[PDB]
Number of protein chains: 4
Amino acid sequence: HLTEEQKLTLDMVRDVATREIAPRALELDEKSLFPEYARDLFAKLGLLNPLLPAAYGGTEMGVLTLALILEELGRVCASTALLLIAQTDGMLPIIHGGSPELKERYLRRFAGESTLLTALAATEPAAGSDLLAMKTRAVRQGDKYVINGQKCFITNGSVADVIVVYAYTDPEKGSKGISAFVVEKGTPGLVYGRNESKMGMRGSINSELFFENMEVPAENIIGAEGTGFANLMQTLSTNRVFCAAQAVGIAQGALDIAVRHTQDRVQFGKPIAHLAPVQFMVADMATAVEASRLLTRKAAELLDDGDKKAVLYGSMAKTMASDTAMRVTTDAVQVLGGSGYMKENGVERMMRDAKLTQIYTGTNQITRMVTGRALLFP
Amino acid sequence: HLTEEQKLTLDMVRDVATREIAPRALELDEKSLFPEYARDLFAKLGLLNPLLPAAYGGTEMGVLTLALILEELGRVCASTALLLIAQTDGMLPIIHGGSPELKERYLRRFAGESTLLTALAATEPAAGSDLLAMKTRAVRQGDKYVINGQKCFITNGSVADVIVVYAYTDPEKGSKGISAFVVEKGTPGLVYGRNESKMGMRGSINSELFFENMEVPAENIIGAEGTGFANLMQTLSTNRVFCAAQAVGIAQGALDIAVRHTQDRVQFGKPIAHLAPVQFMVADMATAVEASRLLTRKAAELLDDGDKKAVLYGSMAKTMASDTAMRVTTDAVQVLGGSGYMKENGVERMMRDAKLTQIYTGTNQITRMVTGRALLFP
Amino acid sequence: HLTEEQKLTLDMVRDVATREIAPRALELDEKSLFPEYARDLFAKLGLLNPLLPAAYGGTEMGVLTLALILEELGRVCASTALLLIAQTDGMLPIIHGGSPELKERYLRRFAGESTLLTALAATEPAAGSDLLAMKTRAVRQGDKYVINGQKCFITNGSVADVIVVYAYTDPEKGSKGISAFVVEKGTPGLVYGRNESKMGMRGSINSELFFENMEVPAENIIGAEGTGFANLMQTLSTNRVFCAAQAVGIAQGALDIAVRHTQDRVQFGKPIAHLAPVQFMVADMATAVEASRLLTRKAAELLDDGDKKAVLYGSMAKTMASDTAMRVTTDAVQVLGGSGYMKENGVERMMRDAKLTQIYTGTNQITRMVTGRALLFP
Amino acid sequence: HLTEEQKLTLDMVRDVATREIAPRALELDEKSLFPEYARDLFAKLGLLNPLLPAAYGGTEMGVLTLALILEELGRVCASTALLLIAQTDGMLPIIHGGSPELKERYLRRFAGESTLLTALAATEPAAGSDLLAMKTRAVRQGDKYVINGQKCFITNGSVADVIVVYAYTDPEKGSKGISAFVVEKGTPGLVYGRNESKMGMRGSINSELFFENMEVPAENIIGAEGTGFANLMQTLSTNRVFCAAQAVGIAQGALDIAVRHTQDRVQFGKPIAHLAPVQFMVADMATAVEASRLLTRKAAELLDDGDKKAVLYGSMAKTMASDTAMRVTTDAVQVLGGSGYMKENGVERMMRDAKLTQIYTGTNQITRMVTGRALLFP
Ligand SMILES: CC(C)(COP(=O)(O)OP(=O)(O)OC[C@H]1O[C@@H](n2cnc3c(N)ncnc32)[C@H](O)[C@@H]1OP(=O)(O)O)[C@@H](O)C(=O)NCCC(=O)NCCSC(=O)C1=CCCCC1
Ligand SMILES: CC(C)(COP(=O)(O)OP(=O)(O)OC[C@H]1O[C@@H](n2cnc3c(N)ncnc32)[C@H](O)[C@@H]1OP(=O)(O)O)[C@@H](O)C(=O)NCCC(=O)NCCSC(=O)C1=CCCCC1
Ligand SMILES: CC(C)(COP(=O)(O)OP(=O)(O)OC[C@H]1O[C@@H](n2cnc3c(N)ncnc32)[C@H](O)[C@@H]1OP(=O)(O)O)[C@@H](O)C(=O)NCCC(=O)NCCSC(=O)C1=CCCCC1
Ligand SMILES: CC(C)(COP(=O)(O)OP(=O)(O)OC[C@H]1O[C@@H](n2cnc3c(N)ncnc32)[C@H](O)[C@@H]1OP(=O)(O)O)[C@@H](O)C(=O)NCCC(=O)NCCSC(=O)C1=CCCCC1
Ligand SMILES: Cc1cc2nc3c(=O)[nH]c(=O)nc-3n(C[C@H](O)[C@H](O)[C@H](O)COP(=O)(O)OP(=O)(O)OC[C@H]3O[C@@H](n4cnc5c(N)ncnc54)[C@H](O)[C@@H]3O)c2cc1C
Ligand SMILES: Cc1cc2nc3c(=O)[nH]c(=O)nc-3n(C[C@H](O)[C@H](O)[C@H](O)COP(=O)(O)OP(=O)(O)OC[C@H]3O[C@@H](n4cnc5c(N)ncnc54)[C@H](O)[C@@H]3O)c2cc1C
Ligand SMILES: Cc1cc2nc3c(=O)[nH]c(=O)nc-3n(C[C@H](O)[C@H](O)[C@H](O)COP(=O)(O)OP(=O)(O)OC[C@H]3O[C@@H](n4cnc5c(N)ncnc54)[C@H](O)[C@@H]3O)c2cc1C
Ligand SMILES: Cc1cc2nc3c(=O)[nH]c(=O)nc-3n(C[C@H](O)[C@H](O)[C@H](O)COP(=O)(O)OP(=O)(O)OC[C@H]3O[C@@H](n4cnc5c(N)ncnc54)[C@H](O)[C@@H]3O)c2cc1C
């Protein structure tokens, strides 16, 4: 059952999504804007940092609540849902790995109505699916770590006030040689590259980062040296459920437009909703959205429960929800016919946005591998 | 949350399925046997009539409990799960439509450890998907109804002690002209036709029934004249969730055999579980089984709650669970390679059994129409 | 076997596609440009009007040749292939329906290296899949027809020198009440609406047309009054094969980028081409492209032969080729991972372009209906 | 273009398939009979050994002709088509690898109207997809090879007069250590195991073979020692096109029954052919059959031409044709509703038969690997 606080938060999110976020979505994509209005509004409503612990002035809502929020935002603006995914994802390594000292030092600035942003920087040109191939190095030198390397596809990378950077402290130790570091905006040696032009989720920032003899305090390390890969893998287990929730939302939003169109669009003397093939298309789309929603909610509940099964169910939810978003948005454009292909009608943007969900937070090939390995090697 | 009585019932069902039902499945299919051992065992354990109300000496365990039982039996023997589907389905019209007098007269004989069987007779050669095209007639004549017609594909039809027969009392009134009647075994004019040879679910009885001037007491009518189509439609809404549960079970049983085979079968110097394409196949199969399971459990809970949404969610569950059973069993035979095609290894039977789930309780074309209509014309 | 003239034309097209069309494709989409360079180049090389008869100063290459050209152009720029589809489609009603007088009067201006454009205007806001619902009217008044109505989604509509307009001359006669007319650019009463902003094929012009008491010479009618629907249906049978060829090309071009990426992209210590799931993805993509190509070539050959089977095989080719373009481009973006979602790498544009092929020249729901009707009611 | 001799052969095959083979198919499956009538009839009509060279008293009709024959037989009886696949497959290693002396000695007995049978024995319990893992050994001892080992799933193994046996002459040399041998029926040490009970293609013989100190003349070796794996791989490239052709036939036969049923079956007051979803199902089934047919014919033509591309196109044809047979037969049973599940109506047998085409001649996972490797490593 949902708590009264969860129900109040979700009623507020649904209201904000409908009244404020949905009317802004077309322009956000058309002009490739960072959702500054949404970011500031969310900060004021206490929606920007839902997983920030109560100890650091946060709402500490849990994974299920954020999954429900993401579905609501994904329904109207995938890019606005991405802001919340990147924001929570950027602080999870600190919340789950940081010492009490590091947590107080860096989480406090995100308290209450703070508008400060986070980012997670793991991916590199040489390390996408193969994260162990990352080349960024962190070398201890007195009271500092000297970081040299690069990162790419970093959501909110160039605007984040706090970035969690993964780097090898010992390349010879492989999966036991990566460490995680808090890197602040304004650190000398932190260089911003290009903001890449994407097919979809255009109302976002996706940055290249360069570290050129970047010195960070030795006390900025998250956990012990060599525990970074485990910290990253734990963070990915959670963010895959966020991706799943956003994909369920995208699929639902596209389905809602398709359904309304079948009721209003008249061909062959009646609304197209009267045609059996249109009914079958809508039946298949809705069934896949509901199945993806149930898998996602189960995975989110398991994460909140600290259940080991969360890895398997989150991997299933991510694969199915994103494949469903791709298939449903492709069919929603189809249901609208020619009008579906027009930018003014939104479903084409939802289709472009959907494609990213199959790729980021780990591709659906990697998530099928994670699922298969969990099933065959329990 | 599951009650302690539900948990005890399910632990017992899982034990019986593994120890008693699974070792009998190969012979049940090979020799096309009625599962008499299972029927008698279920009666003794109070598993034969789970939906029989407490008022008539029943366990009244509800739809969710029966869905969980059907998934457990479907895992090892689809034909044994069909015995429970047919048994419950045959008494639902009486439980939900019969007068207090009719219910006492006919439901009492199913109390406790009774081994008496039921059947539902609606389908005819001229009326499958188009149930309104049924030709069986019931004519009031004094204190009796004289029934003339035929039925086909009637599960347990030739062995049922009580048969619910649907017949037109007024052919001109269509959906308002059908009535439902209790017909007992041994009634003069009740004639048995052939027991049809099927592709799968061979451990069952599928009967043709003929009614030749068959006189039934006027007090054997279920509800008022003309309410039979609504009674039938209500029964099918529930029956579709039972089909879904059996299909989830079939899919799970096939998946279990496939998983065990990947772990034991060595090719290219290692178990085939180490091959990425095999991991992807298993990932896809498990994800579809879990999604079908969640949809089915939701539909079952909605039916128990008496929620109007149960029609939509049951229709989605039936379509997806049966398509998943067909897809998963086809892939489980694939995972076993040549051994998968051999009768001794069970998965080929599961594949044959799975195909029926897409057809009976209404085809997946009819269920997609029901889903689409519920979504587009709420 | 291909004629020596066909082989020379195709070698030239392949050269032009690689050297001239492919380097222009990114900018054509980015800046939504009409492919003026391509149009002028094609006119000089005799590629703009391949189906123009030799009698009117044309190359009269036939359907198979144009299908092969469209696959070659579709591989590098779907929008440039669309220019040739719209160009041929706009003159087919005149070639196949026009009197010798009308053909001389209007086809002569397209002779040799002419750069003049055609368009076909059938679709309206009220008439997409249901073409019989078109509202445009043509009323005979002395030596003129007065045309009143509107058209939408007209490829090259606002730039065409000659437009074939379909309109009712007798609304009470339905399929026997539509007529086709030659409408010239500069005719008083011809009004241009908006050029719609689309998801893909952005290097094109898609116009709204309005006819406000538009007077056309009575001698501009194509064939007899009431034969317009048959003329339109014959034109659609051919243009569906052109759509199929363009879709085969799009799918091939996306596959080529994906294949090259698997060979160059190293993850897990080797190019990703060494990973079995990547090999399976590429196997499935290539198989679907080849099957679509063989169906399309068969349909094109049947059209050239004047074979009645061309309707069935063209409908199959259109459905499969466009579904294949959608599925293959979606998977090509997947194979490139994050880089696949970036505008600089082309496959995302190919994915956006692919979606239109499932919708225009009749949706894949209409083409499945055409196929099904031809199979079940021969 | 088809030769007049090919057209005469195919008209004869179509006549025989309709008049003689189709009426026998139900009983052949029901009673698991070897198609002795068909074998004897084919021998008399010169259809049993189509690839036997003219030099050894054969028709030498080529791969395309046999592919067309297999599609015709697959349409009515997959098991009868399997007899021709096994027969040709069993002599291909000798035709393509045997010395002139060995070819005269063993191929002559198959001349004209001979009813003698062949078999190919490569697969073993330890070696299915991984053929290099085969354990059968051949040890040179004077003028003989002493063979020890076992084989399983050998089509016509227990009834073949000539068996091509693959065995290691040098286990340490892997792919360069296998040799191929002619083994005659009646050789001491040749032991027959069980004839395995299968899901489908029941009108066949699937044998276990044991070689217990089995002495064969040293002159019975096919080619040089160690060339056996190349000989086997070459045979499989051809055998995969035969599987594809049989699968196209199975799919077509199931489609034909489905089409006829839609025309005859009345529901909702009209034949079910009038329902749009039924038209879509038939459209999809026919499109996949035609695409599979075109791929198969292309692959067969390339094999006859001795073109290197035959490996790639044969692998694509095998995968798509067999997946299409599985999908189309599953949907043909669906189109017949309850009647589709009944043994008397044939489509259920076609569905059971179709599943084997995805497994034998190499699984569809192995064929996707072969396709992907050929595309990515040309
Ligand atoms: C799965 C994976 C490919 C890694 O497997 P390999 O075969 O290389 O390595 P292998 O031999 O399987 O494993 C190594 C060690 O790792 C431990 N471990 C694994 N999972 C976990 C776990 N869940 N928890 C703890 N330890 C784990 C494993 O046990 C092993 O240690 P061991 O040797 O046994 O002692 C991994 O790299 C991955 O997942 N890539 C997807 C990238 C990817 O997902 N970006 C996402 C970037 S962020 C995202 O894209 C966005 C952020 C926010 C905005 C939205 C997008
Ligand atoms: C859906 C269906 C095809 C009927 O739709 P049409 O278009 O003909 O009729 P239409 O105009 O849509 O409707 C008529 C009236 O019917 C009322 N109603 C519908 N659903 C319901 C409902 N759920 N509850 C109450 N009333 C309902 C409807 O409102 C209408 O009355 P009205 O005119 O409005 O006053 C129906 O016949 C069906 O479903 N066939 C599948 C067969 C099929 O499922 N066998 C199963 C046989 S049993 C089974 O196979 C096994 C038994 C046990 C062993 C396992 C197998
Ligand atoms: C198939 C269709 C939906 C029409 O079927 P209904 O059920 O309404 O009408 P129904 O009762 O089936 O039929 C009426 C008469 O029509 C004759 N006929 C049909 N096919 C043909 C044929 N092939 N040849 C001659 N006559 C035909 C039919 O026999 C009948 O006459 P009858 O009563 O028997 O005497 C049709 O409207 C259509 O197809 N829409 C797709 C739109 C669509 O395809 N735009 C494309 C616009 S152009 C395009 O989008 C682009 C142009 C160039 C750039 C690329 C895009
Ligand atoms: C593809 C395969 C899995 C083999 O790949 P691996 O990764 O182990 O070995 P790898 O490293 O790729 O290769 C080894 C050598 O082999 C040469 N070669 C490959 N293809 C060919 C070829 N087409 N021609 C000549 N040489 C070939 C390869 O070059 C290599 O030699 P090299 O080292 O380079 O010098 C193979 O074993 C296979 O295919 N299994 C399917 C079984 C299977 O198909 N039964 C069918 C049994 S029969 C059938 O089931 C029926 C008979 C009649 C009734 C119907 C059913
Ligand atoms: C817009 C965007 C935002 C995202 N934001 C973040 C962020 O905030 N922080 C961050 O660190 N990263 C981020 N990601 C990175 C992201 O997670 C990846 O791009 C993803 O992991 C894929 O890596 P890649 O792009 O290098 O593709 P590659 O790994 O090169 O994959 C190419 C293809 O090979 C397949 N493949 C690779 N390995 C295997 C295998 N072992 N088995 C089977 N198939 C395989 C893949 O599935 C894919 O189809 C972002 C990416 C994008 C594009
Ligand atoms: C083993 C078995 C047991 C079952 N047990 C019971 C039982 O106990 N009691 C009972 O009364 N019945 C029973 N059924 C009957 C069953 O529900 C049906 O067979 C089913 O409703 C299909 O009817 P049909 O066989 O007449 O097929 P048809 O209705 O003829 O359908 C043929 C094809 O047409 C399609 N089709 C039909 N109408 C439409 C439409 N409007 N839109 C789109 N497509 C459509 C169908 O989906 C199907 O693909 C049993 C059937 C079998 C085979
Ligand atoms: C970029 C572009 C260019 C094209 N260029 C040309 C041009 O040059 N000239 C021209 O005249 N037209 C052109 N077309 C028009 C085009 O062919 C159509 O848009 C198409 O016919 C669909 O019509 P619609 O957009 O009104 O969709 P609708 O007909 O409203 O269809 C909406 C949905 O309902 C489904 N549907 C409709 N009827 C049925 C049915 N009977 N059965 C099952 N499902 C059905 C459709 O498949 C679709 O999924 C163009 C369109 C676009 C978008
Ligand atoms: C009725 C029948 C007749 C046939 N007749 C002949 C005959 O006449 N002569 C003969 O020699 N053989 C014959 N075959 C053998 C046949 O070709 C095989 O059964 C087939 O090669 C699969 O081998 P397997 O059964 O050992 O399955 P396995 O190889 O154990 O495969 C099990 C599963 O693992 C998958 N798998 C295995 N390797 C890989 C890989 N590298 N990558 C991805 N997935 C993989 C497979 O696709 C399959 O899904 C026959 C088989 C049958 C059942």
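Since chain C takes its numbers from Swiss-Prot, the residues it shows come out as 3-380.
Cβ from N, Cα, C; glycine included.
Here Swiss-Prot flags C:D91 as active site, proton acceptor, drawing on a curator's inference. Under DSSP, C:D91 (mutagenesis position) is assigned to a helix (H, G or I) in the three-state scheme. Sequence-distant neighbours of C:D91 (mutagenesis position) (same chain, 6+ residues apart, CB-CB distance under 8 A): C:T120, C:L122, C:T157, C:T237, C:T240, C:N241, C:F244.
The FAD binding site feature in Swiss-Prot is assigned to C:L122, C:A124, C:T125, C:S131, C:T157, C:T365, C:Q367; the stated evidence is experimental evidence. The DSSP secondary structure for C:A124 (FAD binding site) is coil. Shown in sequence order, C:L133, C:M136, C:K153, C:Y168, C:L234 are the residues of the chain, 6+ apart in sequence, with a C-beta less than 8 angstroms from the C-beta of C:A124 (FAD binding site).
The Cβ of C:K178 (cyclohexa-1,5-diene-1-carbonyl-CoA binding site) has C:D172, C:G228, C:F231 as same-chain neighbours under 8 Å, each 6 or more residues away in sequence. For C:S131, C:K178, C:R242, C:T363, C:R375, the entry in Swiss-Prot reads cyclohexa-1,5-diene-1-carbonyl-CoA binding site, with the evidence type experimental evidence.
Sequence-distant contacts of C:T363 (mutagenesis position), defined by Cβ-Cβ distance under 8 angstroms and a gap of at least six in the same chain, are C:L238, C:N241, C:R242, C:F244, C:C245, C:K320. Classification of C:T363 (mutagenesis position) by DSSP places it in coil, neither helical nor stranded. Feature annotation from Swiss-Prot assigns cyclohex-1-ene-1-carbonyl-CoA binding site to C:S131, C:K178, C:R242, C:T363, C:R375.
According to Swiss-Prot, the mutagenesis experiment C:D91 to E carries this note: Retains minor activity.
According to Swiss-Prot, the mutagenesis experiment C:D91 to N carries the following note: Loss of activity. Gains a low but significant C1,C2-dehydrogenation activity, but the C3,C6- and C3,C4-dehydrogenating activities are largely diminished; when associated with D-241.
Under its mutagenesis annotations, Swiss-Prot gives C:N241 to D the following note: Shows decreased activity, with a shift towards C3,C4- versus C3,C6-dehydrogenation. Gains a low but significant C1,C2-dehydrogenation activity, but the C3,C6- and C3,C4-dehydrogenating activities are largely diminished; when associated with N-91.
Listed in Swiss-Prot is the mutagenesis experiment C:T363 to V, annotated as follows: Shows decreased activity, with a shift towards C3,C4- versus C3,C6-dehydrogenation.
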| request: Any same-chain residues 6+ apart from C:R375 (cyclohexa-1,5-diene-1-carbonyl-CoA binding site) with CB under 8 Å of its CB? Would you list them in sequence order, or say none? | output: none
| said: Using a Cβ cut-off of under 8 Å to chain D, which of the recorded positions C:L122, C:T125, C:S131, C:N241, C:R375 qualify? | reply: C:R375
| field | Collapsed DSSP category at C:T157 (FAD binding site) | value | strand
| DSSP-derived class (H/G/I helix, E/B strand, else coil) of C:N241 (mutagenesis position) | helix
| task | Would you mind listing, in sequence order, the residues at least six apart from C:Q367 (FAD binding site) in the same chain with a Cβ closer than 8 Å to its Cβ? | result | C:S131
| query | Out of C:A124, C:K178, C:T363, C:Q367, which recorded positions come under 8 Å of chain A, measuring Cβ to Cβ? | reply | C:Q367
| What span in Å does the cyclohexa-1,5-diene-1-carbonyl-CoA site cover, taken as the longest CA to CA distance among C:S131, C:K178, C:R242, C:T363, C:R375? | 23
| query | What does DSSP call C:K178 (cyclohexa-1,5-diene-1-carbonyl-CoA binding site) in the simple three-state scheme? | reply | helix
| If you measure every Cα to Cα pair among C:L122, C:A124, C:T125, C:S131, C:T157, C:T365, C:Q367, the residues listed for FAD, what is the largest value in Å? | 22
| Cβ neighbour count (within 10 Å, all chains shown) around C:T365 (FAD binding site) | 21
| Which recorded positions, if any, among C:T157, C:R242, C:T363 have a Cβ under 6 Å from ligand 3, given in order along the chain? | C:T157, C:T363
